[PDB]
Amino acid sequence: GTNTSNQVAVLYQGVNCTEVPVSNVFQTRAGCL
Amino acid sequence: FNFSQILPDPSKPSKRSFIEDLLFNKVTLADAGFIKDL
Ligand SMILES: *[C@@H]1O[C@H](CO)[C@@H](O)[C@H](O)[C@H]1NC(C)=O
C-alpha cells in the first residue's frame, strides 16, 4: 500500500520459474516469488 | 475410555489419525502439486 513505501514484489502463477522466469528468486507450490 | 483411533498417531507419516487417513483415501481425489480433474 502506497501510504508506507513504493516497493512491491512479483508473483507468477503457473511456472517452473527456475526455467522460464520471464534477483531474489524463490520457488513456491504457487509459482515464482 | 480409549480414544486411540481418533487421537492423532505421532508415528503415522501424515499427522492425520487412523480414521482421518481412511476417509481421505476413500474419496478418489488428491491433487498433489499445483504447478500446471483434467
Ligand atoms: C522445476 O524443474 C526442475 C528441473 O528438474 C525440477 O527438479 C523441479 O522439481 C521443478 N520444480 C517443481 C516445483 O517441481
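Heads up, chain A uses Swiss-Prot numbers, so what you see runs 601-622, 640-650.
Determined via electron microscopy, 3.9 Å.
Even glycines carry a Cβ here, placed using N, Cα and C.
As recorded in Swiss-Prot:
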VARIANT   A:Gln613 to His  In strain: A23.1
Tertiary neighbours of A:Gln613 (variant position) (same chain, Cβ under 8 Å, six or more apart): A:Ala647, A:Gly648
Assigned element (helix, strand, coil) containing A:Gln613 (variant position), judged by DSSP: coil
